[PDB]
Amino acid sequence: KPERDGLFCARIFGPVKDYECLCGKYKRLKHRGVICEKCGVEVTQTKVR
Amino acid sequence: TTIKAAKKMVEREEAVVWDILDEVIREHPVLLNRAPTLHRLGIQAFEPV
Amino acid sequence: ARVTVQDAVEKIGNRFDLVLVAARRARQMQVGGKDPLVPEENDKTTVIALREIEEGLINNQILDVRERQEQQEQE
Amino acid sequence: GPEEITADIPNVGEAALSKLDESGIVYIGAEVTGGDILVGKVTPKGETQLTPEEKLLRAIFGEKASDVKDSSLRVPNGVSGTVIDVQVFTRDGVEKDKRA
Amino acid sequence: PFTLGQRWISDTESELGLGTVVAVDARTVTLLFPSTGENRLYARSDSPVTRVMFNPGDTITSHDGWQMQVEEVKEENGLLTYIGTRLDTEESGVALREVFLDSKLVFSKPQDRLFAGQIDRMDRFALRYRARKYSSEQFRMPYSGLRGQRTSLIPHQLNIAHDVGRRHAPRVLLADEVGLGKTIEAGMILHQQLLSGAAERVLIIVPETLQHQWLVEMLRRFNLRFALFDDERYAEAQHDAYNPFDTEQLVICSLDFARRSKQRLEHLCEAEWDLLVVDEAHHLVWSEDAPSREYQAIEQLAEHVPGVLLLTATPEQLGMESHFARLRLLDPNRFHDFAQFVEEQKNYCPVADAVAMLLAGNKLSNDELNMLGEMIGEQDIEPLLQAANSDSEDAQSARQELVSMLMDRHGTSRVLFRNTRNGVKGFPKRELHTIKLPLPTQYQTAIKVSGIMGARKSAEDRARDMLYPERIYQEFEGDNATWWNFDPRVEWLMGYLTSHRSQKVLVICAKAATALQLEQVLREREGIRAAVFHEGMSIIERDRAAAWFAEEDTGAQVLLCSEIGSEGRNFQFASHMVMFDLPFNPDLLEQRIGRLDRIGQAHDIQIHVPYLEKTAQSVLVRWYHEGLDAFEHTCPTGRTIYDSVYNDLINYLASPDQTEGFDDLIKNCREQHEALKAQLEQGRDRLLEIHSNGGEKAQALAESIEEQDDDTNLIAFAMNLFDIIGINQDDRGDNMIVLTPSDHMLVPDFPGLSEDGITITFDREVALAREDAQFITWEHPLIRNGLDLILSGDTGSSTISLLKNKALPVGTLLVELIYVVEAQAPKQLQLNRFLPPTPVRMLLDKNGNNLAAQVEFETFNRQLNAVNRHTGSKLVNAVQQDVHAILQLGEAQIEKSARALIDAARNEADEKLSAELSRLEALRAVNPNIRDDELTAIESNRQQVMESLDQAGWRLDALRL
RNA sequence: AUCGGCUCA
DNA sequence: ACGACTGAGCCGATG
Ligand SMILES: [Zn+2]
């Protein structure tokens, strides 16, 4: 898992899957652009990376 | 009735498959290539059978 | 047109506008049905666009004037 | 979770479980075309669960939980007649397969 | 990960509020509703509770003065923090946590959402309409609940379903004998109870050994989600929330689980239950002045349970009819004392004997005018003339209207349901094949050694060997497995097998190990597409084999061994055969058969058996066929011969090849049997059996339901419904079909994780056992989602006013005005089977609403705004007074088109509820089993319904222009 | 995937 | 003072 503030990180570049996070509350699709926090992901399709 | 159902009739080597193939290759040409393509005739089209 | 298209090239004129006069015509007879004029000898919509040029028919002058016809029939 | 090599897919069976005899691997000299299966290998994809009411449900069946996906060693999509013999390098710490 | 500060509502209890969580130890959750002021305790895992949170662009309704939304939904390890816009004076960056939400739900209201942001697709609103369309059309659907199950379509199972499902108070004595599957047909009702409404909470009593089967279906017959209860889960549910177990609704326990501990009983009772379901394979009797230990537990159960079933207590075997006990259960009102009842039973012998019908009695004398009477001696009037009627070409006439004087007249039928193999007319016949093979010199040289080492006391050991030679060889001889190439039951395997691979067959052998050898053998050494069906292996093998055994024709052959029961997995296609081991015992022999002898088992059955002359097996073949024809005819009298010839048959088996003084037994057993067959044609009380199978009345139920599985718009709609939500449709080679839940797009509360095997065809599914698709399966989730989320096909755009389409461009801007007629009440008084939420079209331009052609025929002739931001919702600025000028007038045409289907729903309510009420006010006169708590439910339902009909209103959720 | 090795047009 | 063929095969070994 791409660390917190590391060269790899979702709280910057987006999550490791489609519309999901790191930690694991927001899943599949529903939350289109839901600006999360605990994992830290603006829930978008990972291709942002 | 679907694309996937046809994915079995193709792999099964069912006879009707090759039937359609003859009328698909009918009026549908091909590109044929040899390296090095030093000029332009290195590629030409030939209506296959 | 399977062997040699020499008659239908110089009708429109050149070989590049044997494409965009036949591409446009190969498009029209693939989507919304459209008429097969010169006997559909089995064949497919590929040859047909060109085959209409081999019997004194399809041209750029006949594809930009008859598209005004389908803009005088839907009122 | 450590990978495994016996016949335990939740997808492909019992169709291609008669190429393989049982307990691990392709029986010596088994005629296999491209696509069919040899040694049955299968990997866990995480998800590791431990919730209350779902332990018994998955317990009363055979087991299926923290494991596994179609991760077998397959015949290459190419001509691959049949077998001659099967070599085995089980790890030092025993836990030895049966067909081995 | 239940964290404190959440806001769960409830699945079947959303009349309380938006519940705040207040406790977690290890397995439970406690709620808090500040509006109603009360708690609701649930589990963490199997918990009827839903997640309520909104999306970006939406709003939250707070609790003081201001509220609004929305930026970004902020979790903190569990607790969300709605940082939501304030409407009172502008501000940009306002915090309103979810723990501080409202307890009520004043909604978005699809009217005022027009003036916000970007909208949802012109390609999903069309599958919203459909959702509310079929919901409106199915629930007022022609037949209640009995739509999809793991059955085949067959009258007598459904006649019991159709009947007791209409009973407010289900109080039935389910009796049907062995083999038929009394429990599966019997549930029939349990399932159909749910969906109409008036029951949750079904306690099912069953001795612990027999839960497995009972848990699975349950779920795979009617998908009955079950959390069992034992000392392993009682101890969980104890600390859980404390008190009685309101933890889950559906549950199974034994009355072993009730009795054992003597406060448990008090806990089982005060649970506000609904139905009590009990089954038993061995009895519960009680002699007078001396009642039974384990029985006296249920007394206090039944009396305080309102609805009750019982899969018989176990008479079926013997005594014919000593039933006062199992009837003392259901109604202590109409059975004062038993010293009487007997009389009822002593008198009804002649009538059914004399019932004969027009078949076995034809015409009968002035003992028919007499009585028949008794019941209609005092009622009089009509049948004087119509009683004598017996002949004179009207062959179906008087018969079908007189049997309702009766049947209706039985004092014990109304409750009871007893079906056997004559009243019902569904079985396939039995064509036995007899083979006789040549013996080997290996089994000879052996068995003449058995005598020398043979000679101990007891009874059973001498009898077992000789008679058995296949696995009487891998114990005492030398080598274990060698008989492979030897005996001719293996040479037969080929010659028979070697050309008859085309069809599929069913073979039953001795036990496991014996058939583990065959597999090694045949699969390979001969070379067949063979698989294993033993007893030890995990469920999935039994799916895997069955599945592979049922495929179009690629897994030809299975090797049944040991015993099965009467499995709820019919192999409706396996109509061919080879008998293998002729056990020694008719009952275990009648399970070998048990699968292939039932209605579903279509096409005629080919029984094949093989034996070696001189062998034990030699003798039984004739004893079964030629003694009491067990092959060609069903026979549960096979037993009480074996247990009277017992020691007089073993003598002859023991030493097989000797005494010719033997074919007397065969023809004494073809004596004691033969006459008992007609003894029990004069034990059948028919009318209860004609009351319990149906006929002309039951012939229909199936046939007009057989149309309603042939649905080619459920193969589409359904795939096209969850595909959109975010569950893709893969693998269609089989009649379905693998649904994986997709990234696009889903909410966490689905059951399906990875791989959901399924199909959408009754009689094709039945062979295997891997889940079904029909308008009552996995849809209680998917229905809700098409409608109860709202924001999903809510309001979209399309071809409107543009100059690009013709021939009236100007503007003429049309708008969809759908309206619900939310019947304001809960399900128990079944408002939902006469008026459910319903749609209506409404495309108006100032004038009244239009409807000419289909929306289905113009849904592929509409063009949505396929545009992001700078040209997306660009009519959303200067079109707020434009459209709503057709809303002040648009809300003029909703009372007329709705109150027309309302008055046309009451005149079906007070045209059927008051009509059905005559069927119960009047049958009181016949006075079969009925007490004053079924009529006054409909007379307290009627005046709760035309009080349900005066209240309904409206709610929008549609827009496409 | 970068590098190294080696064949045939 | 600079500039380094056009195709794909098979094996091998470490960021
Ligand atoms: Zn997160």
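We number chain E the same way Swiss-Prot does; the residues here are 2-962, in that order.
Header entry for method reads X-ray crystallography, 4.7 Å.
From the backbone N, Cα and C atoms, a Cβ is placed for every residue, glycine too.
The ATP binding site feature in Swiss-Prot is assigned to E:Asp177, E:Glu178, E:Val179, E:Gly180, E:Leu181, E:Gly182, E:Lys183, E:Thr184; the stated evidence is similarity to another entry. E:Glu178 (ATP binding site) counts 15 other C-beta atoms within 10 Å of its own C-beta, drawing on all protein chains shown. DSSP classifies E:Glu178 (ATP binding site) as coil under the three-state reduction.
Summarising the annotation, Swiss-Prot assigns domain 'Helicase ATP-binding' to E:164-334.
As annotated by Swiss-Prot, domain 'Helicase C-terminal' applies to E:490-662.
For the mutagenesis result E:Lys183 to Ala, the note given in Swiss-Prot is Loss of function. Still interacts with RNAP. Residues within less than 8 Å, Cβ to Cβ, of E:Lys183 (mutagenesis position) and separated from it by at least 6 positions along the same chain comprise E:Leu175, E:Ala176, E:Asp177, E:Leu312, E:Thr313.
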Candidate with sparsest Cβ neighbourhood (10 Å radius) among E:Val179, E:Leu181, the listed binding-site residues: E:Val179
Among E:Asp177, E:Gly180, E:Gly182, E:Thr184, the most crowded of the binding-site residues [Cβ within 10 Å]: E:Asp177
